[PDB]
Amino acid sequence: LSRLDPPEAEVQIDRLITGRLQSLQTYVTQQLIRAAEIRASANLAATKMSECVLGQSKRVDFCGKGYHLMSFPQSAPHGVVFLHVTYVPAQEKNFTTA
Amino acid sequence: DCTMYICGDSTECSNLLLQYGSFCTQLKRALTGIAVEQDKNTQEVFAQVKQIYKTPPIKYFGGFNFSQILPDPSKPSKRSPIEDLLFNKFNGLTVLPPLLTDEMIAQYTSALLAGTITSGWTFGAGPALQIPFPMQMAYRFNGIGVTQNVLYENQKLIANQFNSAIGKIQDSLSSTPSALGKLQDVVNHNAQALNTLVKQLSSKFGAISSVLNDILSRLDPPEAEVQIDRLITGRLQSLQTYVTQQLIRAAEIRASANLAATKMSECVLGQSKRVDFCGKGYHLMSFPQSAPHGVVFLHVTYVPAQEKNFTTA
Amino acid sequence: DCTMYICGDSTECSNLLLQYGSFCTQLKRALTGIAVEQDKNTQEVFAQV
Amino acid sequence: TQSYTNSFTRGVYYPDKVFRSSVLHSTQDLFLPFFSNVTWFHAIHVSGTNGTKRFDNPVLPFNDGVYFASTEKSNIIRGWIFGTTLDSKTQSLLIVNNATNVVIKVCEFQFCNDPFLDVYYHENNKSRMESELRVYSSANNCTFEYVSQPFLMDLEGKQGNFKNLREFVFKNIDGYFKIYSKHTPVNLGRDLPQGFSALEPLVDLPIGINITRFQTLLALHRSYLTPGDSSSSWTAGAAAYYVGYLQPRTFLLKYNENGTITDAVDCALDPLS
Amino acid sequence: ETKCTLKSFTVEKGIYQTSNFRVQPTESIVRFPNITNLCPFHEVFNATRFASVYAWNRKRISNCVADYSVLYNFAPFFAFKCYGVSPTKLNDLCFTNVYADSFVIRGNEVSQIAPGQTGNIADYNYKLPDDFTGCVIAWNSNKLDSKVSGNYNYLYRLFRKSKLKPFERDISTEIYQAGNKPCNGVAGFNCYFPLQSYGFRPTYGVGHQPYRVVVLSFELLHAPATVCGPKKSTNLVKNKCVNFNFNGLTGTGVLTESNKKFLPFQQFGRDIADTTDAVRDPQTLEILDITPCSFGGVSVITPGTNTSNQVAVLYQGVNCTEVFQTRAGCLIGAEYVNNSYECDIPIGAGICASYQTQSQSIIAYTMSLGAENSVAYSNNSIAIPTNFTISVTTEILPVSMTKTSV
Amino acid sequence: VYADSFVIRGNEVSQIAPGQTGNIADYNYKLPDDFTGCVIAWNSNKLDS
Ligand SMILES: *[C@@H]1O[C@H](CO)[C@@H](O[C@@H]2O[C@H](CO)[C@@H](O)[C@H](O)[C@H]2NC(C)=O)[C@H](O)[C@H]1NC(C)=O
Ligand SMILES: *[C@@H]1O[C@H](CO)[C@@H](O[C@@H]2O[C@H](CO)[C@@H](O)[C@H](O)[C@H]2NC(C)=O)[C@H](O)[C@H]1NC(C)=O
Ligand SMILES: *[C@@H]1O[C@H](CO)[C@@H](O)[C@H](O)[C@H]1NC(C)=O
Ligand SMILES: *[C@@H]1O[C@H](CO)[C@@H](O)[C@H](O)[C@H]1NC(C)=O
Ligand SMILES: *[C@@H]1O[C@H](CO)[C@@H](O)[C@H](O)[C@H]1NC(C)=O
Ligand SMILES: *[C@@H]1O[C@H](CO)[C@@H](O)[C@H](O)[C@H]1NC(C)=O
């Protein structure tokens, strides 16, 4: 501003405005997509909480890998952490069936 | 690569672009994130088994026929006939290859089929436990309120019906005009986006010409500065539009891949009590198959018919 | 549609719009993709029977 | 005489020769719109052994190029006149053919139509016509010159069944008067046959001129096969000389796997198109 | 380079992209039509009956070329005076029309072919415009224009009526009138002939021997181009990344033999993406295929700063014969081992690297999809577990992010 | 329509424009930045002087 008079500074200022605003436009547009990504996980977390925690889920490999027993939520910075309790079996044995 | 697409083999253009701020680092970071997410999607969808299972050398499953979905060793690719039928049916724009090649996605699929035919759903929870296939079918019937009573009493009939359905699914996939609409449309969308991005190079964008060499030779850098800057900002806007559309498309594909992973974890590695999730009707089993940039589920379901009326109380 | 929106009833403005390439046939395709999808949403939610 | 007929699918020429095998490229150029009215123009100067002055050869306007087609034995049409007012007040160009020659020249002739009609021009009685050129009677200030190979390589198939058809397109975009041509002798008597045929450029020359006037000159010393009638209001009459006016239109051309144009679809013609 | 791109002095495990490897052209070529075909420039110079200055021999140049590299061995070319147009930069220029006049002069009349001067001869014989651009070449002509008796075959006007506009002709026999006696046709007193004897002799020294000089009139106004230069020629290299400059083409790539079927008249080649790929050279009338110069995003494979400093480079999607080879590209710095392990740094199609002691280096290999397991399925065999294990896994999910109100 | 008439010189008339200054557009008379009008100049050397 102190180095140039209005007429060419107006051209130069418009160049900064059309760049900063477009840079700001990119940030918000890229921010909306991340928000959609978070809500997809947030909605999944809400669904995970309503089934794994407040109940037992028959869905395989949803509330922990294996047969599900219960769950315990733990708050975390900008997120939630689940403690799935599972009933993975072990020590199989051959048998003859009919 | 922003510098080659926007500017190509020019030094003054690169110097001018170096001012337009970090409009590249962001582009490369977003596209690399998309590529990593794409490489990971198949990992969630297919790599659900810790161990690769193999079918027994002799294939007799109580009358049930699995030749159409298990890999055929005759073909060098080791793909199932249905998978084979599915498979049959340059300015800095590099196309990175997927991390998991199509010769090992088929191997994950074969392992999943082997586990689900030879061990039921037990291999989904913990160690794989062998189980005769008629017993597994009795389990799945018992899972939808139909006792084990009527499976064995109809075992030959159900085996024939399942074999006929498996035989005719290939005909349904072949004789149809376009059943693989989603995969073909994804591929066409990517090709169309890339073609539009390429064709955008030959755009004046309000300048004298779309050729950087032409806009350089006919002028001097002082007077050609405005024209080359206009071309740079136009191409940058085109690249930003392309990357934003790619991000949205990748979010849609990520949602679809999460849905497919859930479908594999419930329909395949177990029985789903949800209605109209694993195919119409009561759900019995599900067999995965690979496909170019996608997966195909064969949802073996149970549909009643020939009802009779009665008086009840 | 770009043609009328960007340039109301101007032939010479339309010519200048051609210099920008596929900023519009790409744009119109994007909007008609949403439009056909909307009819798919109601089709999928309700027509289950 | 004059009459009206339908163009069908014809008059499609390569705008440039960027080889694009198997490409559905579309361009917005000057073209002959599909199914356009084409006016048969005819000249009738022959009658037995008497004079029978002509008063024929009316004026033919030229606007945004022109598509011309004909079927002639050897050199029935040999003259082309391209120049406003056809006088010594505006620049003019002449394309004059020969046995094997061309006399493309830019000048300002007052008059150049002195064919010297033969009193014995009866083709059925004699077929001698030599040295009856009689052109460039007057030239005020004429500088631009050009000579090259002729334009029409007429072929004889040892019979009259090979009705060879010659097509040409003349447009005047900043000089370089392109003379796209194509000879299809497959015709056996059909007028403007169904099908498709592309036109390939031959020559060009830049001068810069607002040519709005078109005319052709015949081999009048041997004139025959010219009938006359009252053909008007959408009728037909033997002319052996077509003409159509181009318009700026959008075309979508389909290049063959070899490189040639198999067929092209017009725009703004049908909703399907 | 990895430390430069990812701004930190510690680089963790993982493949990193840093820049793009790009082959550069090794030399520049240019090729235009065969020779200059038949420019009639030689006929103007190679002659014996040059027109004099009383009526110049104006010739229209629209069937010739601007190849100012082959006309020099037809005359002594002692003087190469040129106007604002650059004699060196004549080949590149595409003159719309060139107007040349050939005439013979003497030594003292060399300066008469020049704008903005004063004197006698050019005010009666040959008038030049003020802005006469082009070039003029003067050379001695005593070999041909000399007679032991007298060479009175070249004439010149000397007493024209008055000054004339640039490039004007006044060839007309008239009784020159200057004085108070309007001669009625006798042409006697106070009436001298406008034309004067213009003979030559060999005995005369420097400045009086006859000289032949020709002129060039150009026009650089924006107009369709007619006379153009072939830019001499260069040898047609093949199978090497170069800078091709064919007719109306300026790009870089690799020129290879073409198996296409270009129908006789041709300009360029194209594709579905509207890019030039197939061109033909008029010097050979053969079709050449153009491939874009090899490129590809170079990548760095590192085992982490806190394990080593050795790195493996992954030039992507390039057959870098122009060390290992993969579908994703060629690996240098890592030797391909035929074993299989669960891979911790993805590379490409099945190929992953790792830092192993097999004296530790980087090894690339095919992914091991998992431990091989074969079940014992039989007609009447069932496995029933006798024990369990209450395992507590963990799952982490974002729920929200930082709100912003810019 | 406002017609402002005055006489300055051949050199100074070159800076009758927004922004640009010849010591006439800061103390004498300057033209507004958003000026949508016209300027007409002609010689007056024969006059006075
Ligand atoms: C069971 O059989 C049919 C249906 O399966 C019933 O007959 C229908 O009855 C309804 C109303 O009562 C009518 O609208 C339909 O047109 C009838 N269909 C036919 C084919 O007749 C029948 O009433 C039911 N009960 C018994 C005892 O048969
Ligand atoms: C008992 O189960 C074990 C595995 O839990 C079986 O052991 C493997 O069986 C497969 C299939 O026949 C063979 O290919 C392997 O070689 C066996 N492993 C070993 C270490 O022998 C076993 O076959 C089952 N039956 C019996 C009778 O032991
Ligand atoms: C890496 O090594 C340096 C020196 O060997 C050490 O100071 C630093 O703590 C190490 N970092 C980690 C994460 O181990
Ligand atoms: C790629 O490199 C291999 C290495 O030997 C070579 O055999 C092959 O011909 C090359 N192919 C191309 C298209 O360069
Ligand atoms: C590794 O295995 C491959 C597979 O055949 C073999 O060709 C090679 O010799 C083996 N040894 C190496 C690469 O050192
Ligand atoms: C299972 O029964 C079938 C019946 O034909 C027989 O072929 C097969 O060998 C049997 N397999 C075993 C392991 O007993």
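For chain A, we keep the numbers from Swiss-Prot: what you see runs 981-1078, in order.
Backbone N, Cα and C atoms are what each Cβ position is placed from, and that goes for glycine too.
For the natural variant A:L981 to F, Swiss-Prot gives this note: In strain: Omicron/BA.1. The structure shown keeps the original residue. Its Cβ placed at the centre, A:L981 (variant position) has 8 other Cβ atoms within 10 Å.
One natural variant catalogued in Swiss-Prot, A:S982 to A, is accompanied by this note: In strain: Alpha/B.1.1.7. For A:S982 (variant position), no same-chain residue 6+ apart in sequence has a C-beta under 8 angstroms from its C-beta. According to DSSP, A:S982 (variant position) is assigned to coil rather than to any helix or strand.
Under natural variants, Swiss-Prot gives A:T1027 to I with this note: In strain: Gamma/P.1. Around A:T1027 (variant position), no same-chain residue at least 6 positions away in sequence has a Cβ under 8 Å from its Cβ.
Listed in sequence order, the same-chain residues six or more apart from A:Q1071 (variant position) with CB atoms under 8 A from its CB number zero; the list is none. According to Swiss-Prot, the natural variant A:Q1071 to H carries this note: In strain: Kappa/B.1.617.1.
Listed variant positions (A:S982, A:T1027, A:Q1071) with a CB under 8 Å from any chain E CB: A:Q1071. According to DSSP, A:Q1071 (variant position) is assigned to coil rather than to any helix or strand.
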